[PDB]
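Pasting a structure below so you can have a look.
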Number of protein chains: 2
Amino acid sequence: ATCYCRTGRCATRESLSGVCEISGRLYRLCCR
Amino acid sequence: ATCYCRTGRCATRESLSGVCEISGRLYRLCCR
């Protein structure tokens, strides 16, 4: 499992596996 | 995929697939 915290989109787009709003910014999780 | 940003550990432990330190917290990603 390799996932990472993105502040918006990541190179794959359709793979939003989680979200965390931290420091007023939305951190999406996209994982492979 | 269901992932979540945890500051320490999660119920699965070593499923840490990514990290992001934000606001002094280490956001470890573990996913299912």
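Following Swiss-Prot, chain B residues are numbered 63-94, in order.
When the header is checked for method, it gives solution NMR.
Each residue, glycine too, has its Cβ placed from N, Cα and C.
From Swiss-Prot, for reference:
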- B:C67 to S: Prohibits tetramer formation; when associated with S-93 (MUTAGEN)
- B:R71 to A: Reduced killing of S.aureus and E.coli. Impairs antimicrobial activity against E.coli, E.aerogenes, S.aureus and B.cereus; when associated with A-90. Reduced induction of IL-8 secretion; when associated with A-90 (MUTAGEN)
- B:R75 to K: Does not impair antimicrobial activity against E.coli, E.aerogenes, S.aureus and B.cereus; when associated with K-94. Reduced induction of IL-8 secretion; when associated with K-90 (MUTAGEN)
- B:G86 to R: Enhanced antibacterial activity against both E.coli and S.aureus (MUTAGEN)
- B:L88 to A: Reduced interaction with B.antracis lef/lethal factor. Reduced enhancement of S.flexneri infection (MUTAGEN)
Would you mind listing, in sequence order, any of the mutagenesis positions B:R71, B:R75, B:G86 that have a CB less than 8 A from a CB of chain A?
none
For the mutagenesis positions listed here, B:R71, B:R75, which shows the highest count of neighbouring CB atoms within 10 A?
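Max Cβ neighbours within 10 Å, all protein chains included: B:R71.
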May I ask for the distance between B:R71 (mutagenesis position) and B:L88 (mutagenesis position), taken between their Cα atoms and rounded to an integer number of Å?
10
Give me the CA-CA distance between B:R75 (mutagenesis position) and B:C67 (mutagenesis position), in Å, as a whole number.
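Taking the Cα atoms only, B:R75 (mutagenesis position) lies 13 Å from B:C67 (mutagenesis position).
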Do you know offhand how many angstrom separate B:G86 (mutagenesis position) and B:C67 (mutagenesis position) by C-alpha?
14
Let me know the most crowded of the mutagenesis positions, choosing from B:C67, B:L88 and counting other Cβ atoms within 10 Å.
B:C67
Rounded to the nearest angstrom, how far is the Cα of B:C67 (mutagenesis position) from the Cα of B:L88 (mutagenesis position)?
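Just about 9 Å between their Cα atoms.
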If you count Cβ atoms within 10 Å of the Cβ of B:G86 (mutagenesis position), leaving out that atom itself, what do you get?
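So the Cβ neighbour count for B:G86 (mutagenesis position) comes to 7.
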